[PDB]
Amino acid sequence: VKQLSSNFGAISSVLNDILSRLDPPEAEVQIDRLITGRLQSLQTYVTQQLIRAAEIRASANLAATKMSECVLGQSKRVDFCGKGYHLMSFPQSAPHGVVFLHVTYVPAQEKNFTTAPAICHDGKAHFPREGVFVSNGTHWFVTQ
Amino acid sequence: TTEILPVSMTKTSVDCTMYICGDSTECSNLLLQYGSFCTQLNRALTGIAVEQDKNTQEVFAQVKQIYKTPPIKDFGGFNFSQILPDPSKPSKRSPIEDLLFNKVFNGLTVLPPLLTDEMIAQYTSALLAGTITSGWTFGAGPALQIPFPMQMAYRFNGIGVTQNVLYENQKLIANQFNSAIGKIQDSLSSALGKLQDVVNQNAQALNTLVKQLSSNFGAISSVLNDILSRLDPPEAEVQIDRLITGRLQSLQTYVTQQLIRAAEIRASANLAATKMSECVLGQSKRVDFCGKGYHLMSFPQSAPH
Amino acid sequence: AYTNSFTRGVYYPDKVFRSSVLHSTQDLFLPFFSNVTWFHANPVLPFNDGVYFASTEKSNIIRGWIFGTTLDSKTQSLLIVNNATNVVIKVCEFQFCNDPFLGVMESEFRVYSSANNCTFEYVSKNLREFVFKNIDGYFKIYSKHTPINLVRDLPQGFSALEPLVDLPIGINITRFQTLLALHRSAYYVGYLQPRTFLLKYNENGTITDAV
Amino acid sequence: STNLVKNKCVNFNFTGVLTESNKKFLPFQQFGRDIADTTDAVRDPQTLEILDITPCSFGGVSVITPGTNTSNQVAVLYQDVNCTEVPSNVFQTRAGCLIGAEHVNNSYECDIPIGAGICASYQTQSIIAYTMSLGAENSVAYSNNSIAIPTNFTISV
Amino acid sequence: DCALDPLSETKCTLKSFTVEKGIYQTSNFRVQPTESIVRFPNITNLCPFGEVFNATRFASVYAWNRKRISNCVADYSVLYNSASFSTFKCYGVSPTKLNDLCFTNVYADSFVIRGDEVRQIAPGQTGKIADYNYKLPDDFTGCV
């Protein structure tokens, strides 16, 4: 809008100032200047709107994928639906967008123990089915 | 295998008046009639200059602490000396990183990246030290230290194969990994066209912008000291305005094409971020997302941009 | 006989200094690999769009060249003479003979018999390339004195003719001949063509290579 | 007019600082030029020597403020300009010259980005500058056969 | 007042009274390029204008003699202040500052015409003079 008050090398910025104190033959040469200017500015606006729309589009596409994969799923992907281990998500709207609440599980309060991949017994090697072999300092124990 | 991903390009700033007028009041006074084209141009160039840094921070800054490796290094068969930071090297970089950075005027200014090459190298050293010692635990909270053989048994379980297969084949998997990292050095030395292309594109665009300052566009000369030193102000306006329109057009074209290139560097940086999250901060079951085959682990190394 | 130039007659369009760049220009340049008329020591040759003149000789046989329209009186004629002393340039209506030359005692000078209406008057092995050109009455001569290891044969290599004299007289040159020293006690003729040349320069400003 | 004004951005009638050179020439060269017809040198018309015509000194000016709702103090960066030709605290940065901010030796998280590793903050009274912190530092207890296991936990959103 | 301090200039750039935290380009710094000096070798002479101007006689438009009057001080300031010539028609260049303007070579097409045939000679407009006697090309860069 603020471009509508520039001469661009014209003699006013009003078309009721160029037909106006000037005469129709010389009026073309001052109207065309205004026309070129205003066309340029309108084109620039439209190109920049295309360039901004291309980015709102990528944002919306990520929003779509994540609603597929975090509300409507549980995601094993690392750092796609929060930080930690993904449990669930909830969407909430926002004026021109969406916010999501990421519910994740975070482990805490570690304790260092000793291990080994394997246990020998009766001449055989045993490996844990779904855990790890830890020791309390004496007896060996399987944990998740 | 390797893969090259451009994350940033050069941040440039143009002084509209200094590119079109070149310190001449007559031109500067004629330029004011065009309104705020020069303001919209500076805005657009600042708007891409800032996002170039944002790309960098969203790719590399995925760690809270600066992890360091133990001084005594026994990884049960894996020797990672070619990808660890070397103290006697420039910028405390890794041997592989060394090879990567060896392979690849008038209102015109280039802004330095907020982040130096040293700090990117330290981000990588942190990520690397975290993955070789704690596995994927540091990417979900506490860095629980695990023996490297145990970590490799879990990634084997992750691809469906039993742990005994790694435990009875430790020394061979060891040698094959070492030999496969041995070929990377030579394969890269004999590769980073992705990176070379973005630099070449930005260079050619700057070069065309400067070369446009020697065209008349329908004027009598290309110098403002050849229309003010050779003609009275009345008739000079009808020749300066010609140079003005043409230089505005060329500047606008450059900025539009820079916005279009920035949109594509953004997409590349976003895929680098997602992949760092899925392939070094975790193990991807995604077919062909972190390599060809069954993904085991990834390791980031830095390249100029 | 005819011969084949390889990369010859590549003069500096003009002055300003240029460091190692590939400035592409477009001037009257003898096209790369042209057909140079091999002469031996002569008849009047046309001037047309400039004349390339490679001279391969040790003893001074080429004793200057005559230039002009009718190469005689009624119309002015640019005579460039070279003697045991120095160069005598003269644009006057002369009386050039059918064979304008000089003898070698040292009794010489038979070129002409008259010298009326004298507007311009100036007075003062080894391959000698020369480029003549009268654009807008400006006789820009270009020269390259590069010592060869042959006798009278065109060598293979590159040479950047450095601009020499420019005569602002304004004479119609449509023909030209060669003054030679006779005995009392081989040159090459090419024609320049509008040619686009990617001129590769050096940090010292020298055209080291061209395309 | 006068004689050679070596090393001065001057308007010459043979603008730019009249630095000198040591290049050669071929007996005729008039002035000097380079890529995109940029007058980068000249066969000096009088003493027949080479002088490099470097364009005049120039650069953007950036204003760092902690916000008018916190303070009205301001810091100024002259972009990629040597801090000796600007016209307290003057501090030289790979990104130009910074005036109005004192350089400290701590490292914090980045607040206002200057560049080349440098950020600025309204902390230490006045504007201060520093090399930003990548982060804190966690060490590890790796041996060859020792594991850590979490005992309690936390749900986060 | 947009020229007091950096903060006021920042306010003026943003067109606001509350600036939030960030970093804002505000203006440019340009070292003064003054002391205009002349290294041009002075010609220190005088171009004989009157000789090729108002002489004893002139030529016709069929045999106009172009006199090369150059390599001297071209004082056109004295021609302008004398104003003894009805027309000056400087097409291509400025005739007021033609004295200081330094060219490489200047001509002097000397001929006489009628008062109606003085308009005929023109860069573009053809006629009994500019198409049959003395033709003035459109690249005219001198002064009639």
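Note that chain A carries Swiss-Prot numbering, so the residues on display, from first to last, are 963-1106.
The backbone N, Cα and C atoms fix where each Cβ goes, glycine too.
Annotation of the natural variant A:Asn969 to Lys in Swiss-Prot: In strain: Omicron/BA.1, Omicron/BA.2, Omicron/BA.2.12.1, Omicron/BA.2.75, Omicron/BA.4, Omicron/BA.5, Omicron/BQ.1.1, Omicron/XBB.1.5, Omicron/EG.5.1; the original residue is retained in the structure shown. In the three-state DSSP scheme, A:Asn969 (variant position) falls into the coil class. For A:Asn969 (variant position), the same-chain residues 6+ apart in sequence whose C-beta sits under 8 angstroms from its C-beta are A:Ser975, A:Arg995, A:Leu996.
Of all Cβ atoms in the protein chains displayed, 13 besides its own lie within 10 Å of the Cβ of A:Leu981 (variant position). Following the DSSP three-state reduction, the secondary structure of A:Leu981 (variant position) is coil. Here the residue is the original one, while Swiss-Prot reports the natural variant A:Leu981 to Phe with the comment In strain: Omicron/BA.1.
The local packing around A:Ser982 (variant position), expressed as other Cβ atoms within 10 Å of its Cβ over all shown chains, amounts to 11. Where Swiss-Prot documents A:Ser982 to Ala as a natural variant, the accompanying text is: In strain: Alpha/B.1.1.7.
Here Swiss-Prot notes a natural variant, A:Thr1027 to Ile, with the remark: In strain: Gamma/P.1. Within 10 Å of the C-beta atom of A:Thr1027 (variant position) sit 11 other C-beta atoms, taking all shown protein chains into account.
The note that Swiss-Prot attaches to the natural variant A:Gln1071 to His is: In strain: Kappa/B.1.617.1. Taking the Cβ of A:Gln1071 (variant position) as centre and 10 Å as the limit, one finds 11 other Cβ atoms among all the protein chains shown.
Under the heading of natural variants, Swiss-Prot lists A:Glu1092 to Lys and annotates it as follows: In strain: Theta/P.3. Long-range Cβ neighbours of A:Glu1092 (variant position) (same chain, at least 6 residues apart, Cβ-Cβ under 8 Å): A:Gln1106.
Around A:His1101 (variant position), there are no C-beta neighbours below 8 angstroms that are at least 6 residues distant in the chain. When secondary structure is read from DSSP and collapsed to three states, A:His1101 (variant position) falls in the coil class. What Swiss-Prot notes for the natural variant A:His1101 to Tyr is this: In strain: Theta/P.3.
On a Cα basis, A:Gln1071 (variant position) lies 34 Å away from A:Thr1027 (variant position). Proximity to chain B (Cβ-Cβ distance under 8 Å) holds for none of the variant positions A:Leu981, A:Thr1027, A:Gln1071, A:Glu1092, A:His1101. Annotation note: A:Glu1092 (variant position) sits in a coil segment as assigned by DSSP. The DSSP secondary structure for A:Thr1027 (variant position) is helix. A:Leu981 (variant position) sits 82 Å from A:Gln1071 (variant position), taking the C-alpha atoms as the reference points.
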